[PDB]
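Below is one structure, written out as structure tokens, with a few remarks after it.
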Amino acid sequence: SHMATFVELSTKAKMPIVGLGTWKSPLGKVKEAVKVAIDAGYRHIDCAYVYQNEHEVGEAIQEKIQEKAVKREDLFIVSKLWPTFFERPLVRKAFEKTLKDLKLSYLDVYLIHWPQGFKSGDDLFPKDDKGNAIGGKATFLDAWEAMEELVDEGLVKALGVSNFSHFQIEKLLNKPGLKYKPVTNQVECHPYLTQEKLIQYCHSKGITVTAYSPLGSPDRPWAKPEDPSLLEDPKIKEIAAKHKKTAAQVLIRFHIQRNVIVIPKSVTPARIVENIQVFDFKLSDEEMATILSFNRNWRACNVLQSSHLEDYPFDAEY
Ligand SMILES: NC(=O)c1ccc[n+]([C@@H]2O[C@H](COP(=O)([O-])OP(=O)(O)OC[C@H]3O[C@@H](n4cnc5c(N)ncnc54)[C@H](OP(=O)(O)O)[C@@H]3O)[C@@H](O)[C@H]2O)c1
Ligand SMILES: O=C(O)Cc1nn(Cc2nc3cc(C(F)(F)F)ccc3s2)c(=O)c2ccccc12
Ligand code: NA
């Protein structure tokens, strides 16, 4: 039995510092993955409408609660609002489908998945005659206002953002009539993209950071052979070998020691367990400084041609 350390949010709620990622977790395999995770002691599950497996995640959670392996109050479930649903009636609807699929009566955190709004419709990635993203009318500011109502009604404990630059967070924080603040900013983070300035900014505002693709997302479709590879990095493995841990475990522990929440994905039971056995060792300061020095500003998660739309986040330095 394992328990991830808690990171305290500005709402005083306690967010487990390690969680289970579920993107690319196939139907069939994801339900068992969630169950294994829960038995191992995971309490934080990272989900999303756009991952299209929330119902199987729902099945697993429901079955675990019923068989009394875990209570709802101790689970920490996060999901996200996809950019094609920023318009107010759509925000409520998408949230309702997410909540239904997950068989929950409330979410612990509901995130804006990406800052840029997309054209509404029966289409997740609307594009033009080329492959250019088509933007929508409603902005993340519009969306947030609708999301704030979910909090007012007790349907969501807290709100957050994902893939936001500090400029975009500045925009949200200075928004007139702001009712709720983001408790986290979920962004790609790993030794090739250390996010030093964005983490500094977020923490200075009482906003935690959730590190996604911490293993370099080797199963991302668009991966290309020349693309860097964290898990195969010999310097990483070298440090791993020293602590009698795997490369993955070092890549997870890295975030823990920056007080950054981290959500590695796996559907392999052995790996799921391995990924949470990271509270029995420490990386030295020298090791941390070394790992930080690997920064290459390389984004594994940057495949969509969307730099023309107004709220594209990665043009900003941070
Ligand atoms: N925009 C966003 O908000 C956003 C974007 C990307 C990701 N995320 C979230 O963050 C999660 C993690 O990111 P990601 O899924 O891109 O990638 P990731 O966690 O960096 O890497 C997942 C890959 O690593 C493998 N793996 C897992 N544990 C391992 C271990 N101990 N040793 C070796 N290989 C291991 C997995 O294999 P198996 O499954 O075959 O074991 C899988 O192929 C996502 O699932 C999602 O929840 C959010
Ligand atoms: O979404 C995940 O969790 C993983 C994720 N990432 N990406 C890369 C993306 N790049 C974006 C850029 C914008 C932008 F805001 F920049 F316009 C908006 C939306 C996206 S999706 C995908 O293309 C994708 C496809 C299916 C399922 C998940 C994903
Ligand atoms: Na990492």
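The count begins at 1 with the first shown residue.
Determination method: X-ray crystallography, 2.2 Å.
Heads up, the Cβ atoms here are built off N, Cα and C, so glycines get one too.
Positions annotated as active site, proton donor by Swiss-Prot, on the basis of experimental evidence: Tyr51. Annotation comment: Swiss-Prot describes 22-24, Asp46, 162-163, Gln186, 212-219, 263-275 as NADP(+) binding site. According to Swiss-Prot, the substrate binding site annotation covers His113. A mutagenesis experiment is reported in Swiss-Prot for this position, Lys127 to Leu (Swiss-Prot position 125), and the note states: Increased affinity and reduced catalytic activity towards all-trans-retinaldehyde. Under its mutagenesis annotations, Swiss-Prot gives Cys301 to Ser (Swiss-Prot position 299) the following note: Decreased affinity and reduced catalytic activity towards 4-hydroxynonenal. One entry in Swiss-Prot concerns the mutagenesis experiment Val303 to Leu (Swiss-Prot position 301). Its note says: Reduced catalytic activity towards all-trans-retinaldehyde.
The residue listed as 'active site, proton donor' has a Cβ environment of 19 other Cβ atoms inside 10 Å. Proximity to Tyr51 (active site, proton donor), defined by a C-alpha to C-alpha distance within 10 angstroms, is shown by the following recorded positions from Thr22, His113, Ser213, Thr268, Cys301: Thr22. Ranking the binding-site residues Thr22, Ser162, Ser213, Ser217, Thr268 by how many other Cβ atoms lie within 10 angstroms of each Cβ puts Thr268 at the bottom. Within 10 Å of the Cβ of the residue listed as 'substrate binding site' there are 22 other Cβ atoms, across all protein chains. Closeness to ligand 1 is met by none of the recorded positions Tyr51, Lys127, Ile272, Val303, no Cβ falling under 6 Å from the molecule.
In terms of C-alpha distance, the listed recorded positions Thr22, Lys127, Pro264, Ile272 place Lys127 closest to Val303 (mutagenesis position). Taking only the Cα positions, the spacing between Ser217 (NADP(+) binding site) and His113 (substrate binding site) is 17 angstrom.
Cα proximity to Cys301 (mutagenesis position) (within 10 Å) is found for the following binding-site residues from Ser213, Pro264, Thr268: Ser213. Neighbour counts of Cβ atoms within 10 Å were taken for the recorded positions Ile272, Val303; the minimum is at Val303.
Across the structure, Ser162 (NADP(+) binding site) and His113 (substrate binding site) place their CA atoms 5 angstrom apart. Reduced to three states, the DSSP call for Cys301 (mutagenesis position) is coil.
For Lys127 (mutagenesis position) paired with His113 (substrate binding site), the C-alpha to C-alpha distance reads 18 Å. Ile272 (NADP(+) binding site) sits 24 Å from the residue listed as 'substrate binding site', taking the CA atoms of both as reference points.
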